[PDB]
Amino acid sequence: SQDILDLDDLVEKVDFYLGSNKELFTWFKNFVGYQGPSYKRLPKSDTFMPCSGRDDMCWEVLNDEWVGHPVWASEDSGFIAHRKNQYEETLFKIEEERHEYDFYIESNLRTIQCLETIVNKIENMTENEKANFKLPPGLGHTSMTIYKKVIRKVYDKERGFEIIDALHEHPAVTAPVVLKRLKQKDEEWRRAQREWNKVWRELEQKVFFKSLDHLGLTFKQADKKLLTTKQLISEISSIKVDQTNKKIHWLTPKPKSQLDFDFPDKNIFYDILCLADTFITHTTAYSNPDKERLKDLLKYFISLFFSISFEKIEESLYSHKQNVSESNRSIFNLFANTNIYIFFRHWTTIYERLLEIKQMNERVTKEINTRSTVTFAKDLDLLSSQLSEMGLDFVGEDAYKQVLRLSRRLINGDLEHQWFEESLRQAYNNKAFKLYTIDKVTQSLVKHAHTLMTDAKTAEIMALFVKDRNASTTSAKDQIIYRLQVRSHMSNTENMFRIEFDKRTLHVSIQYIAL
Amino acid sequence: XXXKXXX
Amino acid sequence: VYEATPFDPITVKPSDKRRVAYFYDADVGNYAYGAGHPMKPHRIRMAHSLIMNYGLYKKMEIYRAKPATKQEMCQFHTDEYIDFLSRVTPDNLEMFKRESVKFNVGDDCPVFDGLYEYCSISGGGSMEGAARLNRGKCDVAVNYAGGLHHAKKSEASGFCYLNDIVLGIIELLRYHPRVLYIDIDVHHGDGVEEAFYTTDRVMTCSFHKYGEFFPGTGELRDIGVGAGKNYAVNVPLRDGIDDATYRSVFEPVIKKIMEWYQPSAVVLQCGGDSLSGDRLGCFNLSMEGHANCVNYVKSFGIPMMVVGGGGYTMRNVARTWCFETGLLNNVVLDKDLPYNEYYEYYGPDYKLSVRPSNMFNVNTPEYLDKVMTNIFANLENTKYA
Amino acid sequence: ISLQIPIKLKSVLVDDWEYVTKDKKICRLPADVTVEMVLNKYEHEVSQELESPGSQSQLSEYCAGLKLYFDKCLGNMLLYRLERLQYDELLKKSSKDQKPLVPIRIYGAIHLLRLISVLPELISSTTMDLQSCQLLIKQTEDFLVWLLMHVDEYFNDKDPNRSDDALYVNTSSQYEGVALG
Amino acid sequence: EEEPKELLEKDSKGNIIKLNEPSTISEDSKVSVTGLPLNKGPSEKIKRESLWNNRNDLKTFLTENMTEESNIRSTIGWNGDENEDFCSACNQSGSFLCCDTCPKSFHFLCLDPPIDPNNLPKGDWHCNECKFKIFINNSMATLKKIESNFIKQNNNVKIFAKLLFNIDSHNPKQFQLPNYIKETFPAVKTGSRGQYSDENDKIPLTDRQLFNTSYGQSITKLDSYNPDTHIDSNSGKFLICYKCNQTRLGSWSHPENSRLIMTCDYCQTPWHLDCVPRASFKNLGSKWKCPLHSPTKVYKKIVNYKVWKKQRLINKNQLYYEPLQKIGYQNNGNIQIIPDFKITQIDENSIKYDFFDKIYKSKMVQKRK
Ligand SMILES: [Zn+2]
Ligand SMILES: [Zn+2]
Ligand SMILES: [Zn+2]
Ligand SMILES: [Zn+2]
Ligand SMILES: [Zn+2]
C-alpha cells in the first residue's frame, strides 16, 4: 500500500499470518486477486588460463559464476558432530587399529610382490645384465609411491630414501635384501595382527550390540523421569489442551476422550500379575500380612475392571508356578484421583511394553530358531559363546516365555541386570529396550497399588468403583451420583479422571476432567 | 570447525 | 503426497538383465588418509574381496581404468589447483603454505603420500565408466573408488580432492543429452550440484540431512539459477531416517524426476555414510534400505553409473557395496559371508548384514509431505522436455 | 576533534563494515566513481559559487590535501583484513603493468568516507594547531553535507547477487582463504 | 653409533658386490600404532580388559588374470588448449614475519606493501617504527629539522602537512570504525576478532553446551523423547505452535507422536519444525526469525532491482515527528505503531484506510485498462 512490497509477497506473508484460517485467507485472495539461500555469485573477476584441458562444452555448460562454500551457509561457525556412544567409539577405535595393521601389511605385500617379480628377473639374468639392469621410477608397475612408503616405514627414513634411490639404481643388490627385510616385517606384523585379532574380536563381541543401542542406553533413566505422575498428567492435559485449542479455533463441542488405550490380547494381564506376584514375594520392605493384601488387590482390580473371571487368574498363575517346582454389560466409567490414575497408567505401560514383545515374539522366535552359523567361525571359534555358557541365548523355546522367565530371574536377583540387557539385545536385534526396566516398573506398579489401598480416601474411591461395577443397570443419574460421590472424597483442587472401559473391544479411554 | 567432523 | 508403507524384501527385476562393467584398481586401497582419519581407501578393497569371494567375477568384467591425466582432470578443476595436487607431498607441504590454505588442503583433507595417484584412479574409473556407457559397451558401470562429490572447482572440501563425478558426467554428456545425478550419501553433493547448478542438462538430486552437517548447503529452495532453474533437487532429512521412510520418499521423488526430466543416463552416488553405524552419519539404514535405492534406479532401464562415495564404518560400506554389486547382476546375494582375506572385520555373526539401531525416527510425516510437495511443484517446470 | 558525520553516512559506513566483515564482499575496483572523480566534482561544484579567492583557494587546497593523504594512507589504514588481498593484487598488477599505483583513481567514495571517519583520531595524534584543526573540521563537514546532497549517486544499494554493476562483489572461497589465512 | 653407511658399499670398482642394509631398530618399537609397536602383540592390560574371561576358497589371487587394462574415452591426453603472537596490524593470529629489532609482529598480507611468503626480502626486515627510530636518532632537534623541512616542502598542502608527515612513522593498521559512529546504532556490536555482529546473530554456545552434553542433550534434541520440556517454562503451560495451534508431545509410550517445536529468537512465538518446514533446531549461527516478522530487505522487480532496507536503529538522535495522518504521507518503510531517519508514527486506522484505498484504486485502475 506504499509500493515497497508487491502483491505476491503480501499474500505469501499473510499466508503465514492468516494461514490455517482458510475462510479469511480465501477472502483475502479473492479481494486482492492473487492468481536460493546458498550460492553467492562470483561476478566475473578472473577465469583466464585455468583448466588447461577444458573444452567447449565443458567450459560453458559448467557453472563458474555461482559459488557455494560450507562457510557461507554456516555463519562462520557450524558443523556439529553427531554424538556417539562410548561403545560406538570403541568400535571406531578397533576399526582404526585394524585398518592400521591391514594398511601396513597389505601394502608391504604389494611391494613384496613387485620385488619378487624383480628378483625373479635378476636371478634369470647373467652377471653382466645384473650389473647393467636398472629399474625406472615406479619399478615399471602402475604405482609410483606405494613401494616408497613401504620402504620408508621399514628402513630408517634417511636410509629409507637412500634405498628408494639404490633400488631404482643398481638392483642387482638391494632388491634381494630389501625383499628379505620386507618378508621379515610381513611375517612379524602378521603374527602381531593375529594376536591382536583375538582382543579386537572379544571387544567387538562385548560392545557391538550395545553400540547399536541408542534409545536403550538412555532408557532406564528416561523411564525414571518421564514415567512419573507429572509427565503422565502432562500428556493427557496436553491432548486436552490441543482439543480445547481446536475448540478456540475449530469446532467447540465434540471431544469426549483423550487417550484410547487398547487391549487386543488377553493373557498378558496374567503375565503382569505373575511379575507383580514375584516382586511382592521378593520384597523385604512389605511384611507378609501386606503382601497377601497387595496380591489380592492386584488380582481383583483387573478381574473387576476387564471382567476376567477371577478364577481364570487363579488357575493360570497356579499352572504357571506348577511347572516351576518340577525342575446389558457395556461401557463402564471408573473415575479416579491422581492416585488411581498413575496406577492404571503403570498397568497399561506394562501391557503396551509386552504387546510389542508378543508380536515381535512370533516373528523373532521364527527368526532365532533359524539362526544360521556360516562355516568358518566354528572351525576358528569366532562366535560369542558367552551368552550360551550361562544359558541366556534364546535358542530352544519361545521368546515371550524367556523374556518373562528372565524378568522373574531378574526381580529375584538371581540374574544380573547387565546380562539381562545383553540377552535382550542379541535376541531381539535392538527392539526390546522398553523391557530394560521391568523390575522398576513392576516395583512402581506395586507401590502404587499399596498407595491405592493403604491411603484412606483412595481406598474409598476404589470401594465406590467396586460398588458401581458390580451393579447391573445404571442411569445417567447414577453416573452423576458416582461423580459427586467420588469428588466428595477429593479436594476441589484435585484432578479427576474418567477412565472408561468397553467389554466388547477391551479398549479404555481416559477423559481428563475440568473441575 | 567449518569442516567435517574428521579425525 | 507422502504415504508410508512397510519395507518389502529386495527382489531382482527379471526383465532388466544388465551388462556390468565393474572398475577396480588393485592399488586404490594402499593409500591412507592419515593415522586417524575417517575416510579409508581400504574400504574399496574390502568391497572387492567380498565381490570376488562371492561368485561375481563370473558375471561381470573387471576393468582397471587407466589413471586420469592432468589435462583430463582440468576439464572441471583449475590449472593451479591440479598443479597443486600433483606436486604436494607430506615432505613439501610447507613450500605450498599459501596454496594449501588457498585450496583447503592440509587440515581435514590432508596431504598423504600418493594423494595424486588416488584421485587419478578415482577420476579414471568415473570417466572411463561413462565411456563404456557411452559406446554401448555396458549398461552399468560400477566404480566404487570415485564418488568424491564434495571436491569443488578449486578446493578440496570434505575428504574429496577431485570431483570425479563431474568428470564422469562430463564424459556422459558427450553423448547423452541429459544426465541425473542421484546422490544418497548422508551429506550433500555440494561439488556436483555446484558444477551443474546453472545447466539444464544435468539434474542433481541429492538426499541428505541438512541443517548442521558438513556441506551446510542443500536447502529445499536451492533449485538452480538461470536456465538450470528447477533442475536441481534437494531433499533435506532429519536424523535416524529408516528404510520404510527413506524408501517412501526416495522412490516417489525419483519416479517423478525420471518421468518428467526423462534422462538418457544416470549417476548414482552410493555412499555408506547413510547407513546405521556410521562414524560421521546419523541415518538409520540397513543394507536393504540402501540397496532398495539402487534397485529402484535400476528398475527404470536407463544406463547407470554407480560410484562409491562416503563411508567410514568400513564394513557396513563394504557389505552394502558387495550387496549392491551382487544386485545389479540380478542375483540376490547370500546372507552368509565367504571366507575373505578380511573376515575378522565382520561383526559377531559374520554375515552380509548391517543392523539398524533403535534410534528415534524424527523424519515425521507432514514434513516429508512438504519436502516432497515442494519438489513436485518444482519438477512441474521440468515437465516440458 | 568532534567530527559531525550525518547519520546517513553513518548508515553507509555501517553497511560497509557489516559487508566486508560479515558478508565477505569486497568493493568493486576500479570503481565507477573513484576518489578523483568525486573530489573533482566537489571542487567544480562548490567553487563555482564560493566568494573570494581565499575561499576558492581553501577549497582547492583541501581537495588536494585530501587526495594526497588518501593516496598515502589507503594502503596503510583504510582496508579491512579482507580487502588487503584485493589491494595486493592491484599492487602486483600495477608492478607488472609498469604503472605506479594511484589509489585515488582506483578506489571509490566509500574508502574516502572511511578516511573521513578516521580523520579525527589522526588529527588528535599530531601536534597540529587549533586553527588548522578548526578549518579541517569545517571543510570536512561542508564536504559531508555536499555528499549528503549526492548520497544517491555514490552509495546506492545494489545486490552483488543480482547485478554486476554493484559497488560490492562477493569474494571467493579461495580469495578469503588466503586473505584470512 | 655406526656411521650412516651408504648402503651400496661398493667393493672393487663400483660392482656393489657387497651390501650393508641399514639397521632398523628404529621405525620399530616406534609405538605409533594407535596402540603399542606394530611388531608386538596386545598388551597384558589390554588382554585382561578385552578378552571374554579355508584359504583354498580365496578367490583373490585370481584378479590380475581377469582385469583388462582399459583405455577408451579421450585417452589422447586431450593434448591442446621474544616476538608477539598476534598481528600488530589486524590483531589476529597466523604466520608472521617477526621483526629482528621491534617486538611487534605482522602478517605477510598485513604489511605495506604486502609481502609474498615465498618471496621474502629475507636478511633483516625492520618495521616502520624502528626504521623511523634509526632515521630520527630519537632526538628532538634533528626530528624538528626534518619535519619542519617536510612541512615547508609541502606548502601546497600545508593544511594537511603534519597528517602527511606522521604516516611514515606508523606501522600498517587494520581499519576499524571509531566508537563514535558504531555507538549511533545500539544494535551493532563488534565480534571476537572484529566479526562485526548485529542483533540477528545468535549468542555463541560454550564448549560445555556442545562437547559435554550427554546422550540426549544439545543439538541432540533429535535423538530421544527426553526433551518433552517444550512446555512453557515461565508459566508451565504448553507452547502452542502458531499454525497447527496445538502442542504435540505424545507419551513416553508413544514418542513417535511428538512433534518438535521451537521458539523464535526474536519474538517468542512457538513453531512446529514441521509447520515452518525445517530439518533442525538452529542452536548456532544466527538467531531464528519466524515467518511472521516484517522483512528488512524487500528486493523488488518492476529489471529494476530496487532495494529497500529498513533504517538501522539509532540511538535515543532518534526522532519521531508526529503525522497529521490520513492518506499520503509516504514513509519509506519505517514506522512506529502508536495507539533524516525520522521514524514516522503511523497509528492504527491510517493503515486500514491506506490499504483499503490502495487495493480499491488499483482495482479501478485495472478497470481503466
Ligand atoms: Zn558423505
Ligand atoms: Zn594481520
Ligand atoms: Zn621492528
Ligand atoms: Zn518471531
Ligand atoms: Zn505447528
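Note that chain C carries Swiss-Prot numbering, so the residues on display, from first to last, are 2-386.
Method on record in the header is electron microscopy, 2.8 Å.
Cβ from N, Cα, C; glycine included.
Quick look at what Swiss-Prot lists:
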ACT_SITE  C:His151  active site
MUTAGEN   C:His150 to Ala  Impairs histone deacetylase activity and transcription repression
MUTAGEN   C:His151 to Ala  Impairs histone deacetylase activity and transcription repression
MUTAGEN   C:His188 to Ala  Impairs histone deacetylase activity and transcription repression
MUTAGEN   C:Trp322 to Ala  Strongly reduces HDAC activity
MUTAGEN   C:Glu325 to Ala  Strongly reduces HDAC activity
MUTAGEN   C:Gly327 to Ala  Strongly reduces HDAC activity
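Recorded residues C:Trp322 (mutagenesis position) and C:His150 (mutagenesis position) have their alpha carbons 17 Å apart, per Cα-Cα distance. Here the CA atom of C:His151 (mutagenesis position) lies 27 Å from the CA atom of C:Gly327 (mutagenesis position). The Cβ of C:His150 (mutagenesis position) lies under 8 Å from the Cβ of C:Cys161, C:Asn164, C:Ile166, C:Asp184, C:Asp186, C:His188, C:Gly190, C:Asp191, C:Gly192, C:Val193, C:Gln270, C:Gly272, C:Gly310, C:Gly311, each on the same chain and at least six residues away in sequence. In this structure, C:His188 are the mutagenesis positions from C:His188, C:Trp322, C:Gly327 whose C-beta falls under 6 Å of some atom of ligand 1. Rounded to a whole number, the distance between the Cα atoms of C:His151 (mutagenesis position) and C:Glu325 (mutagenesis position) is 22 Å. The local packing around C:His188 (mutagenesis position), expressed as other Cβ atoms within 10 Å of its Cβ over all shown chains, amounts to 30. Sequence-distant neighbours of C:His151 (mutagenesis position) (same chain, 6+ apart, CB under 8 A from its CB) are C:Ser158, C:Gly159, C:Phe160, C:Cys161, C:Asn164, C:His188, C:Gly190, C:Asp191, C:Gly192, C:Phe215, C:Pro216. Note on C:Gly327 (mutagenesis position): other Cβ atoms within 10 Å of its Cβ, all shown chains, come to 23. Using a cut-off of under 8 A between C-beta atoms, none of the mutagenesis positions C:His150, C:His151, C:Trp322, C:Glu325, C:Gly327 neighbours chain D. In the three-state DSSP reading, C:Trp322 (mutagenesis position) counts as helix.
Neighbour count (other Cβ atoms within 10 Å of the Cβ, all protein chains): 27 for C:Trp322 (mutagenesis position). The secondary structure of C:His188 (mutagenesis position), as reduced to three states from DSSP, is coil rather than helix or strand.
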